[PDB]
4 protein chains.
Amino acid sequence: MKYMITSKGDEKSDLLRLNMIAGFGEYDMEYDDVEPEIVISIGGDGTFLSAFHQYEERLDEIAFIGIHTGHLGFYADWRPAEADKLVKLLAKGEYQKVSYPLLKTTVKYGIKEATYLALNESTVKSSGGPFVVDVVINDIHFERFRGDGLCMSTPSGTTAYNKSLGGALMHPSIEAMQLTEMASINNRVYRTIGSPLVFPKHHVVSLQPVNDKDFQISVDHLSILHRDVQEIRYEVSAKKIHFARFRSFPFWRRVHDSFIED
Amino acid sequence: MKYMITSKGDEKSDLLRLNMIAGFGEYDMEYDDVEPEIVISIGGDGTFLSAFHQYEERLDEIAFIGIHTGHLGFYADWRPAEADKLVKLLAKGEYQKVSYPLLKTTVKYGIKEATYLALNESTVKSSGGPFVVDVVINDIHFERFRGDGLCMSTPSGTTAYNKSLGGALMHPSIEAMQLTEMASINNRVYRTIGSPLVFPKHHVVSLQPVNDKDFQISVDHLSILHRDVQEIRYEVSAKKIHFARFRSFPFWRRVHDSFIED
Amino acid sequence: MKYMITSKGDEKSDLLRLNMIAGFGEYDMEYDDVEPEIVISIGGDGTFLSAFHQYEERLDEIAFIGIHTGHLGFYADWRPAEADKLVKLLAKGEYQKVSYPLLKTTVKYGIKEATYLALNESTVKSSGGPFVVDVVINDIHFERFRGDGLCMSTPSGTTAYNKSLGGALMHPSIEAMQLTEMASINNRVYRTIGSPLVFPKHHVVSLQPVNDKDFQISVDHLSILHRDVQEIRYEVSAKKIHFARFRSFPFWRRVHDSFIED
Amino acid sequence: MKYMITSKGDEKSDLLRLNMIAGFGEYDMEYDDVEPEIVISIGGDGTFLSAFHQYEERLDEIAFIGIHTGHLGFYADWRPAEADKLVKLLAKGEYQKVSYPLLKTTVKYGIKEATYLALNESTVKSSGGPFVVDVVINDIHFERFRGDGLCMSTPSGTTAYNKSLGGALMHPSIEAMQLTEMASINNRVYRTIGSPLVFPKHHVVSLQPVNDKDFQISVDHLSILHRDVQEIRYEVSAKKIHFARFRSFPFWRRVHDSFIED
Ligand SMILES: NCCC(=O)NC[C@H]1O[C@@H](n2c(C#CCN(CC(=O)O)C[C@H]3O[C@@H](n4cnc5c(N)ncnc54)[C@H](O)[C@@H]3O)nc3c(N)ncnc32)[C@H](O)[C@@H]1O
Ligand SMILES: NCCC(=O)NC[C@H]1O[C@@H](n2c(C#CCN(CC(=O)O)C[C@H]3O[C@@H](n4cnc5c(N)ncnc54)[C@H](O)[C@@H]3O)nc3c(N)ncnc32)[C@H](O)[C@@H]1O
Ligand SMILES: NCCC(=O)NC[C@H]1O[C@@H](n2c(C#CCN(CC(=O)O)C[C@H]3O[C@@H](n4cnc5c(N)ncnc54)[C@H](O)[C@@H]3O)nc3c(N)ncnc32)[C@H](O)[C@@H]1O
Ligand SMILES: NCCC(=O)NC[C@H]1O[C@@H](n2c(C#CCN(CC(=O)O)C[C@H]3O[C@@H](n4cnc5c(N)ncnc54)[C@H](O)[C@@H]3O)nc3c(N)ncnc32)[C@H](O)[C@@H]1O
């Protein structure tokens, strides 16, 4: 069917991309980077994230596949030596699709609104000065956070920034998001929960400014300074990312291979 | 309907129990501690845990209610001053039931099998010497754990031992269990994941002895030395605990009230 | 003797400053903010830090005193109601001096050199992109750090940023500095020590760029973007800050009062 | 001079011990395990700890040396292949001695007193039930600890149990001890400092029972149940352990080799 291939851009990934295109030419596969049905990413997890954001408006029509040209990427879970086997299996199709949950981030301003989708996480920091936000969960004031920032992670993002912040690793069949603290201050007058928090679908987490209304907001690799922010709202998206799966590579085995040994 | 009341046993809880029994006597309520349909616990969370384990073979026929005579208990979420209001609302019924997930623990021996249900968590430590187990997830060898022990928590247990071990706090609508480490050793030859792990329903986590086969296994307050252990298996139970709910007391508000301020 | 008084600048601190100046006028005390021998800070710890940096070139000629107008400040350990008692005791003198260690930070450039003194800590982050430095301890390559940044703390700084990063609290009679990580990445290819590190006098810790040579370097409240950095060197300073002490207020009691209860 | 050699007891360590004894026989060296001046430990860090405790009453007359027959031991920092080189250098002498600080533990009872010396750490846990102690620092009540236990570490012990508990790694030229928590409970009624605490010489840390007076107290590998405990006192010992050093192996390089890569 229609497919496209993105490359990290080094000589090794470009050559693998050219060889796969040549192999696809031997099948009823059409290269189309406007309306692909398969998106192949050749590089690392950064490359895969750029592919996801390149096509985040057609997520329900696309199955993604990652090939890692360096060491094992968490989303890019094919080795370059297996590219021909992958061309052949994709060409026939009949593969099964697997879906991971996504995070929806809404940024409200004063006197419109922007929404973003994250595959790993969205974070919030101040624009230079102290970072202070009120954390409101389902319209209930939960805590006033003082510290470096906050991180809201998807399940597949839990092995990324979330992990370095002390968060739990969560299986991606769980439709949830996870909020972790960056260096909270805690004394007898300033108090946060400390622990990571895991939220189900339909729970809304709202960050509201206390003094400064300018924030540095990241969504995956993208980081933008937002001014005149009234609110930042987090919820599990209704949208999901779909992967083409051709063999068993369980999440916990992927975790083992990335952090324990391989 | 049929009900019973357990008390922590101090003078204050016994008197509240006697007064509630007297108030129930003014309604079509029969005291029956063999086949209750309502189980009221007066005391603390320890009292509530004993009530749950007293009736864990009739969980689907029972709705639980906790009254906290000390500071706020996480399961015991009525104040003693509200006991009369609670008698009246229970008597009429028409309340809604809320369900929390439970943890199933299976202990296998050599040359039978024991199962246990946990509302907070189950933990494993050695019987005195070094603690070393292989952690197997869905039949996949994940890590060899060396350290003080391991803790497997339910969602409502995540605010208990799990929290002190660095675990995430998880909303109890999520059907999951969470595994946390106790003082793992990590150097260039011994390696664990470090991070808490969150598992969905139908995932099985198996601990298998490496040298010593004797372990101290806790389930909630109960702690027993098990000998000749071949395997300890954790999974989300199919069984659930049901609470009688008469007003909104959201989980995240309960978390706020217990750890932030009240 | 010669003295000066700095104020946080709100109405309450300015009035206390004016009243102390009036009280000092009744003694052989001369107001001199060029060559003071006593520097009184009225405000919070931020105010005290600005006072220290205002006079960091005459530290050996100055004894510092802090008055906290809000809740207890860690350096500002007199209440406003005790200001008159403090005027009287300072006027007579015969007080004892207590000394805390300081941190020296050297920043080297390519094709000069800048040094800074810190009372709380110095931190390093990237100028926007990924943060990667090689950590060299006494000319020995120790680790390649990948993450958000690094924090080097004095002993009295250990209750500040260092504490939020998981660092140990160290008694200020110990002449040491403490290095803590901010969100290090650790997988099977990236590896850091994780643990805070505590260094004695005469040990030198050097951070050396790997790719990007631009860094955001903080020293206490001051944060500056440094370009073309070749090296950042940390060592315990030979210089010390001196406090005027009039009564026993032990460090561990100050810790208790700030974080446990008061 | 007078020397002795302890072995872990496996075939490999016994053979190395016999060969070193044979090599020492070619010099003016006398085997004496009553009053040695050199104590050689062949095995692992457990073997080295047993050697230290075998001779803890003659620490000022003894220099210790460790040979690691498995992977690098932190105290046992010679490889077996270097044993002959070590025999020759010891025989001539003229080596330099290096000293590490030790921890003194005093256990007081009701109606005598026991003291112990630790090279790694001393820990305290309950005898089965809840662990609750009051932590008193230089006669000042600091906190009431509720949790699994407490760990007091020497500097060279900071890479051992202390590290797994989140403690800082401290250079052994610093005369200090470090207190770390094991799974403290923290809510709005129970409160501990959380952070590791680092104490200088002459500071005394006293643990005092609240309800139960029975405790499991470890000193290095030894663990004893103590009954009728009135107090447990920790301070940096006046005694030190002395190592024979023949070449530079800096502490931070030893840390790198054990935890980063080798
Ligand atoms: N400079 C520090 C950041 C860094 O080196 N990131 C790349 C590494 O992270 C791995 N990775 C990614 C990825 C990626 C691409 N990243 C770079 C780009 O796109 O340019 C952006 C992501 O960076 C993460 N991140 C940022 N700061 C971090 C920090 N302090 N600690 C840990 N992660 C941090 C955020 O989560 C962000 O989404 N996703 C996952 C995943 N879901 N599971 C496990 N591994 C994963 C990837 O294989 C590399 O090994
Ligand atoms: N001695 C230390 C343990 C202790 O003081 N426990 C009682 C306190 O914990 C609170 N609590 C309980 C409870 C209870 C009754 N417990 C006593 C009994 O039954 O005798 C047994 C439970 O103890 C926990 N536990 C054991 N060791 C712990 C440690 N090191 N750190 C933290 N928790 C620890 C385990 O999880 C066990 O299930 N369940 C929850 C909950 N789901 N959410 C939030 N708070 C909760 C309760 O209101 C008290 O404030
Ligand atoms: N916006 C977050 C930062 C913040 O609120 N800081 C002020 C609070 O911290 C207390 N404080 C200070 C102080 C101060 C003045 N600070 C403000 C100014 O000068 O404008 C600059 C300092 O900020 C610290 N800091 C920065 N980011 C932090 C973070 N994420 N977590 C914790 N601390 C953080 C750094 O260490 C810096 O030196 N020194 C100590 C001390 N030695 N012992 C115990 N308490 C202390 C002070 O009483 C306030 O309660
Ligand atoms: N079963 C868990 C404990 C364990 O495997 N211990 C041996 C390993 O630890 C290394 N080690 C030792 C040692 C030793 C001998 N140990 C065994 C014996 O004597 O039988 C007793 C010691 O055990 C430590 N320990 C106890 N529980 C622990 C836990 N949960 N996490 C981490 N350490 C733990 C305590 O501190 C105790 O003193 N001293 C140091 C040191 N100063 N620097 C760095 N590495 C060091 C040694 O090379 C092995 O790699």
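To match Swiss-Prot, the residue numbers of chain C are left as they are there, and the shown ones run 1-111, 114-264.
According to its header, this structure was worked out by X-ray crystallography, 1.8 Å.
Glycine is no exception: its Cβ is also placed from the backbone N, Cα and C atoms.
Feature annotation from Swiss-Prot assigns active site, proton acceptor to C:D45. Taking Cβ-Cβ distances under 8 Å and a sequence separation of 6 or more, the neighbours of C:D45 (mutagenesis position) in its chain are C:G66, C:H68, C:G73, C:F74, C:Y75, C:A76, C:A162. Secondary structure at C:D45 (mutagenesis position), as computed by DSSP, is helix.
Taken from Swiss-Prot, the feature NAD(+) binding site applies to C:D45, C:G46, C:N122, C:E123, C:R148, C:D150, C:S158, C:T161, C:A162, C:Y163, C:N164, C:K165, C:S166, C:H223. Residues near C:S158 (NAD(+) binding site) in space but far in sequence (CB under 8 A, at least 6 apart, same chain), listed by position: C:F74, C:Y75, C:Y100, C:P101, C:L121, C:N122, C:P174.
Here the residue is the original one, while Swiss-Prot reports the published mutagenesis C:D45 to N with the comment Only minor changes in the structure and a 10-fold decrease in the kinase activity.
For C:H223 to E, Swiss-Prot lists a mutagenesis experiment annotated as follows: Twice less active than the wild-type. Its activity toward DTA is increased 2-fold. Long-range Cβ proximity for C:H223 (mutagenesis position), meaning a same-chain Cβ under 8 A and a gap of 6 or more residues, is found for C:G46, C:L49, C:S50.
Gap check: C:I111 and C:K114 flank 2 missing residues, and their CA atoms are separated by 7 Å. Take the CB of C:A162 (NAD(+) binding site) and look out to 10 A: across all protein chains shown you find 22 other CB atoms. In sequence order, C:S166 are the binding-site residues among C:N122, C:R148, C:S158, C:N164, C:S166 whose C-beta falls under 8 Å from a C-beta of chain A. DSSP assigns C:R148 (NAD(+) binding site) to a strand segment in the three-state reduction. Of all the binding-site residues listed here (C:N122, C:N164, C:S166), it is C:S166 whose C-beta has the fewest other C-beta atoms within 10 angstroms. In the three-state DSSP classification, C:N164 (NAD(+) binding site) falls within a helix. Same-chain residues at least 6 positions away in sequence with a Cβ under 8 Å from that of C:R148 (NAD(+) binding site) are, in sequence order, C:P132, C:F133, C:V134, C:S186, C:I187, C:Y192, C:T194.
Annotation note: C:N122 (NAD(+) binding site) sits in a coil segment as assigned by DSSP.
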